[PDB]
Amino acid sequence: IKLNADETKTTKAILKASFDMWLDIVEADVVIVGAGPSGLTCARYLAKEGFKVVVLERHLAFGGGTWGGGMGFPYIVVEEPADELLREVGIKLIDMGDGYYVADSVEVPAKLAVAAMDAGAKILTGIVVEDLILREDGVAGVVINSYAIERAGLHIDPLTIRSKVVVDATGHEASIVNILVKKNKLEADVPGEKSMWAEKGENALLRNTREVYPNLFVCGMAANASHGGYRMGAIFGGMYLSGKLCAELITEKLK
Amino acid sequence: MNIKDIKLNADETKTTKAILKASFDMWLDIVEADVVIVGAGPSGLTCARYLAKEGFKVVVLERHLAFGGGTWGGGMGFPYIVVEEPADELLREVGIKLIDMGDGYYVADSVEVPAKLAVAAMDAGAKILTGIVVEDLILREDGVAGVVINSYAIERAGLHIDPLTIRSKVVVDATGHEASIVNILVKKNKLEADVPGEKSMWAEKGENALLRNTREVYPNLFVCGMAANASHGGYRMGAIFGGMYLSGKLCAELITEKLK
Amino acid sequence: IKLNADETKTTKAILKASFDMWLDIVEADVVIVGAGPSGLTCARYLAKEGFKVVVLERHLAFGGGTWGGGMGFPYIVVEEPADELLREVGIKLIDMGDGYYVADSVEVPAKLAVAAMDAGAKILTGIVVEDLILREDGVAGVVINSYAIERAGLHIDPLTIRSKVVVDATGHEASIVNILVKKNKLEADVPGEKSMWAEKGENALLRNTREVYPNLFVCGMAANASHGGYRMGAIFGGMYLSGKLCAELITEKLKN
Amino acid sequence: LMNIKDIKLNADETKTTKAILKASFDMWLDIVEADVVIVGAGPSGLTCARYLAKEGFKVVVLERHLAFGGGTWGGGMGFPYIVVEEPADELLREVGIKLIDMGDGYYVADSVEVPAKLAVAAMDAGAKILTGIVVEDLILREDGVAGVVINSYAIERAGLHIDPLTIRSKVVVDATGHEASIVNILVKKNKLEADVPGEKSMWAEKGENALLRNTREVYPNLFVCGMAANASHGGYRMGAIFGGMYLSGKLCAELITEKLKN
Amino acid sequence: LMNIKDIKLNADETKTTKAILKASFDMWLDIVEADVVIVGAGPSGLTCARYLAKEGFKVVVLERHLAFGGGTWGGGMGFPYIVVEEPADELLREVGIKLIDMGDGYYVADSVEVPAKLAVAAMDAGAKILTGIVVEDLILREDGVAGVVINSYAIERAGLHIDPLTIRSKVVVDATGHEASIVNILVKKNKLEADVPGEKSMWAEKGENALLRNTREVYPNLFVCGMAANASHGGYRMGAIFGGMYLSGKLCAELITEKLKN
Amino acid sequence: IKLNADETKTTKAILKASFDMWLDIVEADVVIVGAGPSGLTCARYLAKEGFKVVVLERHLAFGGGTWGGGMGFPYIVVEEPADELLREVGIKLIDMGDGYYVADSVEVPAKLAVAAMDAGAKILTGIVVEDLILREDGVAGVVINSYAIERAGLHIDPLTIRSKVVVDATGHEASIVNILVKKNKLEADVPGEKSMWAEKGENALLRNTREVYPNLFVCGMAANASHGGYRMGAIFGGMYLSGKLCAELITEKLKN
Ligand SMILES: Nc1ncnc2c1ncn2[C@@H]1O[C@H](COP(=O)(O)OP(=O)(O)OC[C@@H](O)[C@@H](O)C(=O)CO)[C@@H](O)[C@H]1O
Ligand SMILES: Nc1ncnc2c1ncn2[C@@H]1O[C@H](COP(=O)(O)OP(=O)(O)OC[C@@H](O)[C@@H](O)C(=O)CO)[C@@H](O)[C@H]1O
Ligand SMILES: Nc1ncnc2c1ncn2[C@@H]1O[C@H](COP(=O)(O)OP(=O)(O)OC[C@@H](O)[C@@H](O)C(=O)CO)[C@@H](O)[C@H]1O
Ligand SMILES: Nc1ncnc2c1ncn2[C@@H]1O[C@H](COP(=O)(O)OP(=O)(O)OC[C@@H](O)[C@@H](O)C(=O)CO)[C@@H](O)[C@H]1O
Ligand SMILES: Nc1ncnc2c1ncn2[C@@H]1O[C@H](COP(=O)(O)OP(=O)(O)OC[C@@H](O)[C@@H](O)C(=O)CO)[C@@H](O)[C@H]1O
Ligand SMILES: Nc1ncnc2c1ncn2[C@@H]1O[C@H](COP(=O)(O)OP(=O)(O)OC[C@@H](O)[C@@H](O)C(=O)CO)[C@@H](O)[C@H]1O
């Protein structure tokens, strides 16, 4: 095989493509912060509904804290009936009894990401949300920068993405909600997660998945961190449901 | 039934035991395999796809917690990678959307690619283990007999802890420009041979050498992707991946032949 | 000598045994956090009593802050009558007068660990307790991860060990009691150790060794740190007695 | 016969501090001359130390880390069991270590139990173990190696420029694992024409069996055992199987006993 | 006599090692009880130490770094001179330090000469200086402060979990500079209802004069001098001018002498 | 007491005096690199002889590796007859027998430094020698920078000090001799110190203290490092004698 490869043609193709993408993407319907299990589920459902969705993830790879499974052991758990949310995306499960299923902790994030992308959602990695955009209305988008710039420690201004809604799906950090409260000196505490009580934790998640400030929703562990809910460890049924519920709430508000 | 109105039954011990139990059946099974591929990059995952379709038992080992290698960042952070005719079929094959940029050049979302390559590999039967470092090789008189493994966490943490092993009929170095498995072989076993490393950039010379350079370099040890060019002093090509995909496929064909 | 050694047989033996240990260990009667002198003493006494005991230690080696003795000088001190707690485990002592004895600071942790293990206690090193498990009842176990993962800085979920009781034997850090208070936003301060007053410190230890929250006990310096007690330096009599007392208190609560 | 909570304990800062000083001071003045210095409190070094001390020699084991044990604790990739094969399993049994039979002459042992019990055996046999102590160099005479140059691990980690002290000995043993760090010091600093090749890749059988052949006096008064032996002679490695380590240590003690009773 | 090159020197490892060990132990066993402990071998602490030792007290100065001197060496922003103003210049002259007159009662001195000569004066007056030694805590009695809890700088930097030793004293002096680290320990660990405010911004005149007022016993048996005094009382700072530092140290010695001859 | 202290007057005095020192110091007779025991002894003797001497030291404090004594134990050893080199500077010694004396490891560097400074030598600390100055003649001085700049990792050009002679007294590093050889691609190896043999080591020091390249002398451990000599540990007699000898050799070469 003769392959025709040229530096300039390669460079320009990347540049050209990246530009059409960037100019288009800086206005969107929904921005999801965090490409974890809850954020990617939310993204799936919103995109199926025809919304223009961007998922932003600080690390170069999506996935959040799924890859390592439980203490390095590469399986994660899902309980009935949230297992359907995995089946529905082609993820193979193993039945371990009593409504408990496991899945390869590398297979899960891959297939959740593909579902999201194939549903229409855009995922940008290597991108840090450092702040929010505000209007009198409430939250109006996100202020973004490059992970590389952040790690490198450089003093460089950001860019923006305007959106109708922002979703904090950043895990136990609840880092977008914290930014809102700290920088805008709101009289409210983000308490953070309590200790482990899997049952209390999993069930609180759905109650705690809501709009916490105008145009700002939380899902996944960010929801329990924001409302002082218990944690559940390497069981993900509530994560997936929270993401879906979050998409339903947003769909309602936005139609 | 309403999604707000769901009772979830979640228990710490049941969760912990399920993960332990499943990890064990996996581990006890996986430590003997037909082929071990080192590196979950574009070449290694392509190779894994083809070998698994052929019914071989394949393990891909990757140091980082996420697969993908150096695809995610695309070109200098700009999140698209290039593929040239006819290697674009190797992407289409796997559901990856391409944009035609002219002259047989296509781009693809640099996040979409590694995801879809990984899914293909896994759906073809290949097992991918991340967070796992190959620190050494296993030898027999025959030649290479498998890999010596440890955890990334242990490595980063700097702890002095012994490894485990995976025996295989074949090992593939798909570790990129590092060519780290070939280097280990040469350095530790004091072989009279130099791993020269990649030359400077000449995309055309580089892309075409890749296929010539994708071969068995020592008994039971194959190289593909940039590891092939690094091992043979070939030029590099930058963020164009047609040769990577073809190298991976070729590497699978060579191994299939040897192993049938 | 011809030795028959094989990679796969070696690997599978390790995996098989570990896998068996793990499935069994994630439910236990008592979890002791910290393989220091107090935690290992507690572990000895509870295991003699037939309880199923796991000691968890973040570092790969047990021992806590015994090894370096005093400012690097490799001897630690024990005072009458706590010296019996060392002799009973085979530790050689040197009489320095006035009811003071010293012991080789390397010999001590080794022999405390052996006693615990031989009494039935299991010691897992390289393991960090990052959180607690709760029920309405009170503390229900511990949330664990690997030291390697922690040092490496990786974002990886934990596993669990359920237990009837948890013991904070983590030294002056009192890190388990702190986790409880901080994360569950309890209205209470963990004051931390006061300055050195060896006599006040040694004697307070026994008063301070107790159940501080349902199913959570403290012993060793964690006890004084939790109750704002004085410290005593490289003298360990109270540490050993605290561990023993802590085992007695737990035995009482748990035998039924 | 009382509530433990009531016991009156007499504890005093000065008495505590002086007891530690006094005892360390006696220990140090005595220890700086010895028959054998073993560098590395790993499985091979501690085994060696057991056997030499039983024989009545004055033995010091030096270990850089605060805890003894070497790379035993983490077992295999974190999984806390190590393997031993027939007949080296007796070297564990004899020290009270419980073994589980896994078949085909393979036994496992709790990776935390092993180093503890090896250390206790050594100490109870008479050996002295000093942790937190780095060997940074050797002492020489025309005769050959004459002891070790020592410093504190704390000082080393802290990066401070501080002179060392010494321990004179008739023999030195490099039991420092794959580093073979004492042999390397000898060669590098004294510009000897010889290469320390380092370990080859894994071949457990070739590796385990070479260990016994490779356990020897490599330079006058300097022995190697454990992985240091295979590293020094370009031998293969064997992973988390320790039968050869234990035998190497024992063999090393036999070779030294022979040389020194002469 | 001869060309130096031909001198026969008798040097032996063991004799060297045992001499150091022997002398250190006599020193350590003696030093762990003292009249006064000064924390910080800076300009104020070393001055204080001079005056207390001249008075016949048994004084130990403890310094974390291997070298004494505090923040004198670098002078002002690296420029190696420090300033002293009339009449505190006599406190330098009296110790042999050469001064250059810059006018208006301002003198400079070589920033390397000063710490050296202050240290020599202290040592020659009888004071003992131990470097490489960190004070991590205080010793208490109902009476008040009863000494210091000490550890090795090496151990601290290395990050090791190792217990300390102690030095009992009638008085402790915090001469640790703007950190006021001993006073802070007292307050933080013993949960005293009092704030250590720390130094204010620069106002050299207000700062220099407050120092003498602020040099006092702040808790029973605990004195402050030097910048620790201003840090403890929220006083202004003065920069690279040291007259008040020297006077503070001297005043501190006078206050202590008074208390202790009672 | 009313003290008159002013920021500007303070700042200007420091600046004024420093600039005067700097403009004068950048030409000197002898530059000694390393304020250790050998370098400071050499400096004493050269300055007594009327030469203009600068000692340069990277760390903010002088002293080299004296302060910590032996493995932290704060005493260093000196053997007959080199003990006179310490008594002559006011250092108190303790007789430990057989011609061995010890001295407080903090007292020694202080008093060596004072002697040097009082003899006329200038000591500049916080100053790194990063390179040499050359002429056809041979070595012509040193290229200097600030320790702070080096540690901070900043890319900043240096300044210079011209001298008739340069002395490498940088200890076992022998860092100035190494710079010469590496950067100027001389066909010669700096072997570095051998292992410990105190007697061989101490005696070789005097033979090894010499001019190794035109205008470049070595003393102290740098001498043994340069010539592959054995080391001797915390015994300093040879260090002191090496420094003195080095001053004698330089005096001879330089008096005319
Ligand atoms: N400011 C930010 N900008 C961009 N990405 C961010 C930012 N902050 C966090 N992230 C990224 O957001 C993602 C969060 O994924 P993560 O997986 O932590 O969130 P989740 O979807 O709620 O699931 C939590 C579970 O993994 C597990 O912990 C659990 O069940 C609790 O016991 C991760 O991939 C982060 O790197
Ligand atoms: N010892 C090891 N153990 C496990 N994984 C390893 C080891 N060494 C390397 N890897 C892993 O190997 C993976 C794949 O590497 P990588 O993605 O570099 O290899 P590739 O498939 O040939 O692709 C090369 C292109 O990305 C690009 O560079 C190019 O076109 C040349 O100009 C990366 O994800 C590494 O983390
Ligand atoms: N979160 C955690 N998970 C696991 N291990 C932990 C955790 N936190 C601490 N540890 C481990 O707990 C152990 C504490 O042992 P440590 O020896 O500090 O505790 P102790 O038994 O009360 O004895 C204290 C004395 O050493 C000394 O301080 C004294 O006499 C007072 O002046 C050490 O070995 C830690 O590594
Ligand atoms: N210069 C030094 N001074 C003091 N201790 C030292 C020095 N250099 C190394 N050590 C210490 O020496 C000890 C060596 O113990 P290590 O366990 O490495 O040596 P070993 O006895 O031969 O056993 C090797 C096995 O762990 C395993 O790896 C195997 O079977 C091969 O695949 C460790 O505890 C080091 O910290
Ligand atoms: N816990 C501790 N243990 C031992 N030494 C300590 C401790 N904490 C601090 N030190 C040491 O104490 C010494 C304090 O010396 P320092 O020089 O800081 O104190 P000073 O005597 O008041 O003089 C201050 C002036 O240098 C100057 O800055 C000024 O005029 C204000 O603008 C320094 O050498 C520290 O390293
Ligand atoms: N490039 C440089 N620029 C400036 N200073 C330097 C440079 N390189 C080294 N130094 C400084 O030079 C000084 C060397 O003093 P050092 O004390 O190492 O040298 P010495 O005077 O020969 O005495 C050696 C003994 O301490 C010890 O080694 C021994 O007897 C064991 O065999 C130290 O104070 C360094 O900081």
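By the numbers in Swiss-Prot, the shown part of chain C spans 10-265.
Header lists the method as X-ray crystallography, 2.7 Å.
Every residue, even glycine, has its Cβ placed from backbone N, Cα and C.
The NAD(+) binding site annotation in Swiss-Prot covers C:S47, C:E66, C:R67, C:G74, C:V138, C:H164, C:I165, C:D166, C:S184, C:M230. Reduced to three states, the DSSP call for C:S184 (NAD(+) binding site) is helix.
DSSP assigns C:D166 (Fe cation binding site) to a strand segment in the three-state reduction. As annotated by Swiss-Prot, Fe cation binding site applies to C:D166, C:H181.
Look at Swiss-Prot and you will find C:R240 tagged as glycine binding site. Around C:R240 (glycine binding site), taking its Cβ as the centre, 25 other Cβ atoms fall within 10 Å, counting all chains.
Under 8 Å, Cβ to Cβ, and six or more positions away along its own chain, C:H164 (mutagenesis position) finds no residue. According to Swiss-Prot, the mutagenesis experiment C:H164 to C carries this note: Still requires free sulfide for ADT synthesis, showing that this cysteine cannot act as an enzyme-derived sulfur source for thiazole formation as in S.cerevisiae.
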Record lists C:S47, C:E66, C:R67, C:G74, C:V138, C:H164, C:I165, C:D166, C:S184, C:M230 as binding NAD(+); longest Cα-Cα distance in Å?
32
Find, among the binding-site residues listed as C:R67, C:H181, the one whose Cβ has the highest number of other Cβ atoms within 10 Å in the structure shown.
C:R67
Neighbour-count leader, CB within 10 A, binding-site residues: C:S47, C:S184:
C:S47
Based on Cα distances to C:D166 (Fe cation binding site), point out the closest of the binding-site residues C:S47, C:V138, C:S184, C:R240.
C:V138
For C:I165 (NAD(+) binding site), the number of other Cβ atoms found within 10 Å of its own Cβ:
23
Give the number of CB atoms, excluding that of C:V138 (NAD(+) binding site) itself, located within 10 Å of its CB.
24
Select from C:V138, C:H164, C:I165, C:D166, C:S184 the recorded positions whose C-beta atom falls under 8 Å of at least one C-beta in chain A, and return them in sequence order or as 'none'.
C:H164, C:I165, C:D166
Within 10 angstroms of the C-beta of C:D166 (Fe cation binding site), what count of other C-beta atoms is obtained when all protein chains are considered?
27
Distance from C:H181 (Fe cation binding site) back to C:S47 (NAD(+) binding site), taken between C-alpha atoms, in Å:
12
In which DSSP state, out of helix, strand and coil, do we find C:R67 (NAD(+) binding site)?
coil
Is any of the binding-site residues C:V138, C:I165, C:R240 within 10 Å of C:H181 (Fe cation binding site) (Cα-Cα), and if so, which, in sequence order?
C:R240
Is there any among the binding-site residues C:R67, C:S184, C:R240 whose Cβ is under 8 Å from chain E, and which ones, in sequence order?
C:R240
